[PDB]
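**Q** Have a look at this one.
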There are 2 protein chains.
Amino acid sequence: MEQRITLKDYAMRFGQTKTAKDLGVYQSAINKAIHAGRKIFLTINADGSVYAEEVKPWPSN
Amino acid sequence: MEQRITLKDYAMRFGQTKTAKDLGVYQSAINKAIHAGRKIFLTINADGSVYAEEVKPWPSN
């Protein structure tokens, strides 16, 4: 069973730094995605590995 | 998209009280499931509603 958390909650509990590192992105991108409220969710695998995906309703608007 | 969190992480971030209340269980049951390490995950719906389920590999051992 995977865990699945929003980018914002994840960063809030673990810190921007660790989040950036976990995803391998340039740190400031984290801060910007949050502040822009995008719909990004991280999946935490059982082996501890992490990936992110942006999710939108289909269809659109 | 649902969020999905372990009982332990959920209680840790929100407090045992709110967890009990969220699930509608007798408070001390929370504490006992944790300390016994059962494999319990909460699903947080978009409308904000919460449910829990215990999960085991199939097949067994």
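Per deposition record, X-ray crystallography, 2.1 Å.
Quick reminder: no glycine exception, Cβ is built from N, Cα and C everywhere.
Quoting Swiss-Prot on the mutagenesis of A:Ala33 to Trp: Loss of dimerization; when associated with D-58.
Describe the structural surroundings of these features, if you would.
**A** Applying an 8 A CB threshold to same-chain residues 6+ apart, the list for A:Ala33 (mutagenesis position) reads A:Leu7, A:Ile40. In the three-state DSSP scheme, A:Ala33 (mutagenesis position) is classed as helix.
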